[PDB]
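Remarks on the structure that follows.
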Amino acid sequence: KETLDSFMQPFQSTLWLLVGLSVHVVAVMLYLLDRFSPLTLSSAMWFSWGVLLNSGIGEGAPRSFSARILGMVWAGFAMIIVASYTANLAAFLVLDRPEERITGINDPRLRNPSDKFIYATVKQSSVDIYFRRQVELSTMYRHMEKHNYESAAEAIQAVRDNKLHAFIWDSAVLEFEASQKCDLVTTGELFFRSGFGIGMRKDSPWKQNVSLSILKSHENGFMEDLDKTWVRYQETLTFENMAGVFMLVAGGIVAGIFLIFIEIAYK
Amino acid sequence: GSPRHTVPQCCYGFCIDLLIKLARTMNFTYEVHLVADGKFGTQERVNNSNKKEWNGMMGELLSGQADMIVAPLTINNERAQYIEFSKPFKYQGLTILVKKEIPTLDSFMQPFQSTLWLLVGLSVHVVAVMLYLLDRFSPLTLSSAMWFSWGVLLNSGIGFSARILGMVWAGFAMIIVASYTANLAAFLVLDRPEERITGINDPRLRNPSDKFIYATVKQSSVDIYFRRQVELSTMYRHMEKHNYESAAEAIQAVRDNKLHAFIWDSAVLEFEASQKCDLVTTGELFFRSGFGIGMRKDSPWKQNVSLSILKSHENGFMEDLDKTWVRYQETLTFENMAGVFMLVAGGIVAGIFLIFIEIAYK
Amino acid sequence: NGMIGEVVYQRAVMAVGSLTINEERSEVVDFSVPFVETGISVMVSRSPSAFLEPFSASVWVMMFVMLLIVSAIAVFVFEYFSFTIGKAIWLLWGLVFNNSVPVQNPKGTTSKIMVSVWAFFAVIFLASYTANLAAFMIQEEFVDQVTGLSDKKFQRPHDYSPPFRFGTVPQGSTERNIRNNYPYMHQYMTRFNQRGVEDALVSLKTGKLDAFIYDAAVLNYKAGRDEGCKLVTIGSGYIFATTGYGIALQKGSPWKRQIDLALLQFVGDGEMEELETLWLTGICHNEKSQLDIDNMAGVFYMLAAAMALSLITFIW
Amino acid sequence: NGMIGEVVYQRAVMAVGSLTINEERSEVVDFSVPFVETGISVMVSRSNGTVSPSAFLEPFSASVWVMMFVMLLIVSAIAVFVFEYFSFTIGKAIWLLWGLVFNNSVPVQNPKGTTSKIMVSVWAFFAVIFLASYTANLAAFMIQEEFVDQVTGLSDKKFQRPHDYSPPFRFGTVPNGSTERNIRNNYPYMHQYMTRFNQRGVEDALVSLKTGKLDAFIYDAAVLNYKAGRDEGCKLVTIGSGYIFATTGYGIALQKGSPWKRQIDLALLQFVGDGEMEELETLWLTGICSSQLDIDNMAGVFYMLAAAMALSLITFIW
Ligand SMILES: *[C@@H]1O[C@H](CO)[C@@H](O[C@@H]2O[C@H](CO)[C@@H](O)[C@H](O)[C@H]2NC(C)=O)[C@H](O)[C@H]1NC(C)=O
Ligand SMILES: *[C@@H]1O[C@H](CO)[C@@H](O)[C@H](O)[C@H]1NC(C)=O
Ligand SMILES: *[C@@H]1O[C@H](CO)[C@@H](O)[C@H](O)[C@H]1NC(C)=O
Ligand SMILES: *[C@@H]1O[C@H](CO)[C@@H](O)[C@H](O)[C@H]1NC(C)=O
Ligand SMILES: *[C@@H]1O[C@H](CO)[C@@H](O)[C@H](O)[C@H]1NC(C)=O
């Protein structure tokens, strides 16, 4: 089941060009209202981009005897835009969770699989015979028999290299491998809750004391000690989101310093 | 209610106009009367002879005292083993009626905990006193320092390391109010849904308590469908203590908060949910049943009537009959404003009174 | 043709496979009891108006009432004891938002107290409005373009500048049902003819088809197995025929009563429900962009009205 | 006593009901194969908790701080360059620029060189999107929910002695049970502190846990999972799933010398080996799943107040 926040560069030319041309037209018509008075152009541009700035700037108030109404409308306009933008970007990055799992054997997409849901088992596995006995596992048996693998490490490398897409395996081993390799994430449901013992001979008197020694390991905390050996020991980021943001900010800073060189050469 | 009494009254609704449409289609007259009891009629034992008999609508039909049961009857297997049934016109399932949607104060200042708010106020007070002491130990000045502290605290009305630490505290307070904004956002993310588990296979429903009061209609086909089911002895013994004659009895019982669950048809309780919003249905569509017309045996008015219903299926007859009353139905800015407006108005009145006091002194 | 050409011509006994039920098919053979709720439905693909008039309906009034009260307070404070007589409106409504509006250095103590109280009120109102927009995004409805069989779009595709498209399989019973409802709908569907079911599925996935008409539960199954829940029906069979499926036996077949009782046994015990659980995928449930269009356009219309008001105040 | 006294003294054949497994029962009779994974578990009070709003390390993670310092130094250096083109905002430009992060800085007299205004506009748009991302992280923090548990596991310090912590508590078991035998074979001090805190009935112990007559209890795992699957209110979810517990099974104790044993084992492995045991577990085990939530934000208030007092001491001594 495995970036740039879509601010201006992944999003198309609606919001940035719209706000830029809008504040341009607003600044031009308010400076033309300043012409019809009932570095003044630079002061009007500073006032317009300070209202669009909405974070604090050491500016005054120009001759706005009738421009103040359009200025306050544009100010409330800009703040309700940036408030709605903050709200829906946050709510966009909250509910951005699609369906990226199988939910167990009861999946009709796996009852009738295709070339995408690649699931298989180990070659000559007891789970294969366990599914071959049962009454409805015929299509999954025909799907798994095509790509049986020798070792489980082959299955791990195949599902790591996107050759597989699902694999039936014991749960705690997959939890240990998820602790080791964090890219391998299983599903949530659990099935075939079974017991695993030791492959033994027929009825032997030493076999009885072997089973009693296993029970002696059960009654004390030595099973928990074996869990301490293997089972218990497990193992808005703005580094892809706001990193290229700072790259374009630094490029804009270099270009703005170049424009300041142009302005000082002009004046 | 009554031992035996009969009055002529007015009947209308769905199946009445359906019979009018049939009389427009097929040439026949009517004799419209009501069922004697308030039961569908189950296969109950008669008082002797160890024999079970049907009654109710079947008891009125099989006696020759009825010709056609024009009613959306739950067509089961058992009643079709005896007499012939028509084609089911209605496809309708089962649902559970509960009493949900019980909510406001929104935790702004007075429903919000003012202990940490007074802690923030005393903290910025101690910070302002300490910065005035650093002004005294320099390497309306007190009033200017207090006004600057309480103005930068609220980010409005704002006119060397002391101001640096004060602006550290100001950004810290903006972190505080951003956490407050997130807390008020988390206040209105979700409600409390599913106070009763709607799962029919819930072991909490299989072993109920004294609070779980669920009932059914006395002697219905739903009771027969439960009687077939081989593991429904517990709910049968529960609902037999609360056998209800009419469905309006269950409507009045859950209306007075005496019931908690009721197995019933879907669209009826959907229309009752349109009536009252606290009467809430469920979404589990189980036992998708077919409702037709109660009919006799092999009859010349059987196949013609079935073909008439089939001819009625193609047009929008059931469509605009659903448009009559079935389709016909009958957080925001307003919740989080009222007590806020009243508290801010009272604070403004008290502040103006304190300004009268201060101008009377100054 | 087909199963009707096999059973009625007595080369087949009955149609145990699925079959639609209508007038003349019931005239030629006898169907069984309905065992599944399969009407008809329309499949379409994936994909607010304003935020001031419905939402800020009556809060707007009390905000203006308290704004006039606080403005009268500021006028009385300035007139008790340098330009805040009529210019308190711009200052006060800039401090409504706290847009860092450059107005004046506040020397009035009562003015600073009222500005502090109103700024705290503005912060908590901004928090409440962000929570309102969050709950508005949580309450996420998905409206459709067509919510009616008697649509004005279903009368002429010149109703809107892109004409949409929808068809069925040829020589089908659904075509006969449409021709028994509207011949003009068949005339518009004549230009929208296509052959295959999965061919229409490929046309819906690639975008070579707008809408599609088929049965209800089969399209529900197709939407359950839909890759990414890209295809959602219009409703759940509201403005449709609401028919069913049966087993068409011959007129006079003695097996009809036993098969009907067997189907009534198979439905009313959870066996049919077990088969529906086994054979219907339902992962795509209900109630599950970054650029709205109508809201800022309506604010643009109010902005054009503000241009008109600015012109009125400029000429006089 | 009980079923062991019935079977071993040949008044009963076998116990079909659920039976615990230990060494002495395997010595006196013979168990069957296990079929269900039922260990032990501990039920606690587990009152109302929060989602622990401790801090945030997602945007910066103690690596973007150098970028903040470098960008402040560049802003101050170009402010010095504009001052060279143009009287006290050499280092104070950094103060104004970080005051405009939280949009309430005192406006120092800005030069007409306009370069400072451009970089203030760029940093101000960056502060707008930074506060937007901060509120977005605060909104995304609401998605998960988890309240911490008072017991880490079987090696708890609270399991050692509740005098080590400031509230003392209590814990009981079933009387005369094999769980008590497992305690006395593993932890004698647990039996010592459990003997004075005994109880009578399992549902009675549940009522004692609800009404407040008991704090903790030790029982089997899946039976308490079933009790949570019938719990009124569902306020009790046990810690873990048998990971720090015994994790034993349930079997059928047959008499030593019964020919039924292999047939019963084949029947149990047939009942498991077809999904019918899964059907029985589905039928008999089925369950579901504030104004002062800032109990860890106030720890951040404590640390920031201590850092503010320390920096005030540093700026005051010199
Ligand atoms: C299995 O181990 C047990 C324990 O050592 C043995 O059983 C008992 O052993 C003790 C000590 O040798 C004797 O006093 C008892 O008489 C034994 N009882 C039984 C069950 O006979 C047992 O001998 C061992 N069996 C083997 C050889 O594996
Ligand atoms: C009987 O029905 C037929 C339907 O075509 C038609 O002749 C007329 O409606 C009816 N005639 C009588 C007997 O009124
Ligand atoms: C018949 O009547 C008697 C009157 O007491 C009643 O007890 C009995 O249950 C009735 N039998 C049935 C079930 O018809
Ligand atoms: C309807 O009624 C007529 C006259 O009773 C009968 O002959 C016919 O079979 C029925 N149905 C049809 C096919 O019209
Ligand atoms: C536990 O065992 C003792 C043995 O004397 C007995 O007296 C007591 O009643 C038992 N308690 C219970 C309730 O198990």
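Throughout, chain D uses Swiss-Prot numbering, with the displayed residues spanning 494-579, 598-800, 809-837 in order.
Just so you know, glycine gets a Cβ as well, placed from its N, Cα and C.
Annotated features in Swiss-Prot:
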- D:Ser511, D:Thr513, D:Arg518, D:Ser689, D:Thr690, D:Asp731: L-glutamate binding site (BINDING)
- D:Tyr730 to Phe, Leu or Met: Strongly decreased sensitivity to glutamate (MUTAGEN)
- D:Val734 to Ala: Decreased sensitivity to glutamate (MUTAGEN)
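Overlay of Swiss-Prot annotations on the structure.
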| residue | record | DSSP class |
| --- | --- | --- |
| D:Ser511 | L-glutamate binding site | coil |
| D:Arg518 | L-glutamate binding site | helix |
| D:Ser689 | L-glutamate binding site | helix |
| D:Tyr730 | mutagenesis position | strand |
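If you draw a 10 Å sphere around the CB of D:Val734 (mutagenesis position), it holds 15 other CB atoms from the protein chains shown. The shortest Cα-Cα distance from D:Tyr730 (mutagenesis position) to any of the binding-site residues (D:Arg518, D:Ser689, D:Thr690) is found for D:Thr690. For D:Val734 (mutagenesis position), the nearest neighbour among the listed binding-site residues (D:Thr513, D:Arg518, D:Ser689), judged by C-alpha distance, is D:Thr513. Within the group of binding-site residues (D:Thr513, D:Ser689), the Cβ with the highest number of other Cβ atoms inside 10 Å belongs to D:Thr513. In this structure, D:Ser511 is the one among the recorded positions D:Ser511, D:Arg518, D:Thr690, D:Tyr730, D:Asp731 with the smallest number of other Cβ atoms inside 10 Å of its Cβ.
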